[PDB]
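Dropping the structure in here first, questions after.
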Amino acid sequence: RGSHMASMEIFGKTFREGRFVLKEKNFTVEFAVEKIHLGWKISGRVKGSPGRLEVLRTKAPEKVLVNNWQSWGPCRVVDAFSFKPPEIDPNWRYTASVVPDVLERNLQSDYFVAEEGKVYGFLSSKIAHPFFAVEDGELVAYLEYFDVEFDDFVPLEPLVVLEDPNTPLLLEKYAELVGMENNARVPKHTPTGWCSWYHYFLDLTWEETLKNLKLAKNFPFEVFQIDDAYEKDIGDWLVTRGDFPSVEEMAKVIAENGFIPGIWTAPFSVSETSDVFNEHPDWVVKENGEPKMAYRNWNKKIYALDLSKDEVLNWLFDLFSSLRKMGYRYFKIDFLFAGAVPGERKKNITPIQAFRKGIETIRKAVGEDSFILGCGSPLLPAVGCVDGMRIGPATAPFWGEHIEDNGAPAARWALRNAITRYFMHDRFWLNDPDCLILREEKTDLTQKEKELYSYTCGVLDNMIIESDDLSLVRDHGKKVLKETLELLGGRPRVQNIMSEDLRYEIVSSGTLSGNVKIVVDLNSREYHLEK
Ligand SMILES: OCC1=C[C@H](Oc2cc(F)cc(F)c2)[C@H](O)[C@@H](O)[C@H]1O
Ligand SMILES: [Mg+2]
Ligand SMILES: [Mg+2]
């Protein structure tokens, strides 16, 4: 018990243990408030038209760890009372929020929120989108059902409230419950590999690919992954451009060289210029009967597939079936937020319901022995489907000392999110902190900075992928990788998770180098490691 617990409300009514029933004009919910280890759990079921359903109300803390819904968005500590709404880029509206009306008035946090000594968190997002808002000094938890009606009962997304001095332990515990609730996939083996993006970007040639393929026999890579560059257009994934061969021919060549073939797609996205859009314009999410722009990128309007339509799911099954048959066993599936944009779909289901039919179709198509890696993705809804997940914005071959914490490529902000989302590793999935850039030339990263990034990711036990012209990686670059791989295998903890000054103390236990600690400063770019 406590004064602060007595101040809480659940579904409109002062907090206490028990079973309850709430009959309102347009919906009904039945819920239980049960005791669990380190606090409380609210669970139940709902029917009718719940709209934006208020679950919990409590006093807003002064400092809160907030979390954006998707890969690239910040997880960071923020002063709650001195919040001002950001201006929202109309090209990137839905990477900031799936409920942008909230963000333009109030501080928002998706899926969970933390303070010193306390965590509030939902265990799932299967039907509704669970978020928090700070409204006039109160913290308020909602489930958004996006105007769907339910004739029969469906389960609530469960909420837990946990209390203990050790906040790191609360987050690790929250994540364990999330893991159990969603049948998380956590492979016993972690892949190493190579990725084209962070050297060649959109200008990768097959000539350059063949060159790197040969050099990679001298590096400890299992996987060889082609990124954005090969494809004809966004949506036309089985047609290549430039000097590239067929998609089947690439897979066959990578395999012969002794590597697991990997390939990038953005599978819920189709451009205004693509073949598949012009063939099948009715396959996309709509506004007033017209195609609704999901985002703008590659200097084109990009639309979202309507994953409520059988035609669309059949098309996805056939695509990823074909890729599997060719020999691809590693799939980076990107810009997935597109699949969950609000709007008009064929069937009257939520965007989250549609997202989940989408990603389940992909897993079905590629099978169980394929490794899926999420990117640009809603986090909670993906748990149990993906094997790995990018948990930060894009890294870069420069620190970004003078770049703002929005979502623009920068090493500093990419590593920040790997630290503040550490607790998802080995519970939701394998965390992907984005690629190591270890080349000596064609870069602005200092040796110090390269050491900071790589050793931190090794301590955290995160996926280790390099992205370089392997010609430009010599003695220092090879040594940094070898040592980073030595740092894997432990159980990590960020001890000062609520810090506001970009300095962190991080421990890991049972690494291949025993027990270690690293102290890192992301502002000054300094580190201190003990083995
Ligand atoms: O377009 C390819 C691509 C896109 C994504 O990165 C960005 C996504 C953006 F919206 C803007 C940007 F400058 C970079 C992925 O995180 C990155 O890893 C790469 O695969
Ligand atoms: Mg009250
Ligand atoms: Mg591990």
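The first residue you see is number 1, and the count goes up from there.
The header says X-ray crystallography, 2.2 Å.
Using N, Cα and C of the backbone, Cβ positions are placed for all residues, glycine too.
Heads up, here are the entries from Swiss-Prot:
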ACT_SITE  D334  active site, nucleophile
BINDING   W72, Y198, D227, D228, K332, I333, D334, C375, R390  substrate binding site
MUTAGEN   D227 to G (Swiss-Prot position 220)  Reduced activity compared to the wild-type enzyme
MUTAGEN   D227 to A (Swiss-Prot position 220)  Less than 1% of the wild-type enzyme activity with p-nitrophenyl-alpha-D-galactopyranoside as substrate at 80 degrees Celsius
MUTAGEN   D334 to A (Swiss-Prot position 327)  Less than 1% of the wild-type enzyme activity with p-nitrophenyl-alpha-D-galactopyranoside as substrate at 80 degrees Celsius
MUTAGEN   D334 to G (Swiss-Prot position 327)  Between 200 and 800-fold lower catalytic rate and between 300 and 1700-fold lower catalytic efficiency than the wild-type enzyme with aryl-alpha-galactosides as substrates
MUTAGEN   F335 to A (Swiss-Prot position 328)  Increased transglycosylating activity at high concentrations of p-nitrophenyl-alpha-D-galactopyranoside substrate, which could be useful in industry and medicine for the synthesis of different p-nitrophenyl-digalactosides. Able to produce 16 times more of a regio-isomer with the (alpha1,2)-bond than wild-type enzyme
MUTAGEN   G392 to L (Swiss-Prot position 385)  Increased transglycosylating activity at high concentrations of p-nitrophenyl-alpha-D-galactopyranoside substrate, which could be useful in industry and medicine for the synthesis of different p-nitrophenyl-digalactosides
MUTAGEN   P409 to D (Swiss-Prot position 402)  Increased transglycosylating activity at high concentrations of p-nitrophenyl-alpha-D-galactopyranoside substrate, which could be useful in industry and medicine for the synthesis of different p-nitrophenyl-digalactosides
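Can you tell me where each of these features sits in the structure?
When secondary structure is read from DSSP and collapsed to three states, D334 (mutagenesis position) falls in the coil class.
Using a 10 Å Cβ-Cβ cutoff, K332 (substrate binding site) registers 24 neighbours.
Under DSSP, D227 (mutagenesis position) is assigned to coil, being neither helix nor strand in the three-state scheme. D227 (mutagenesis position) counts 21 other C-beta atoms within 10 Å of its own C-beta, drawing on all protein chains shown.
When other Cβ atoms within 10 Å of the Cβ of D334 (mutagenesis position) are tallied across all protein chains shown, the result is 22.
For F335 (mutagenesis position), applying a Cβ distance below 8 Å and a minimum sequence separation of six or more within one chain yields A266, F268, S269, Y295, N297, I302, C375, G376.
If you draw a 10 Å sphere around the CB of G392 (mutagenesis position), it holds 25 other CB atoms from the protein chains shown. According to its DSSP assignment, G392 (mutagenesis position) is coil.
Using a 10 Å radius centred on the Cβ of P409 (mutagenesis position) and all shown protein chains, the other Cβ atoms total 17.
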May I ask which of the mutagenesis positions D227, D334, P409 is closest to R390 (substrate binding site) if we compare their C-alpha atoms?
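Nearest listed residue in space: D334.
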Cα-Cα, whole number of Å: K332 (substrate binding site) versus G392 (mutagenesis position)?
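That comes out at 15 Å between the alpha carbons.
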By CA-CA distance, flag whichever of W72, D334, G392, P409 among the recorded positions is nearest to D227 (mutagenesis position).
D334
With every protein chain in view, how many other Cβ atoms are within 10 Å of the Cβ of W72 (substrate binding site)?
25
Let me know the largest Cα to Cα distance in Å among the substrate-binding residues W72, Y198, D227, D228, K332, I333, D334, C375, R390, as an integer.
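Roughly 17 Å, rounded to the nearest whole number.
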To the nearest Å, how far is the Cα of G392 (mutagenesis position) from the Cα of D334 (mutagenesis position)?
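Computed Cα spacing between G392 (mutagenesis position) and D334 (mutagenesis position) is 13 Å.
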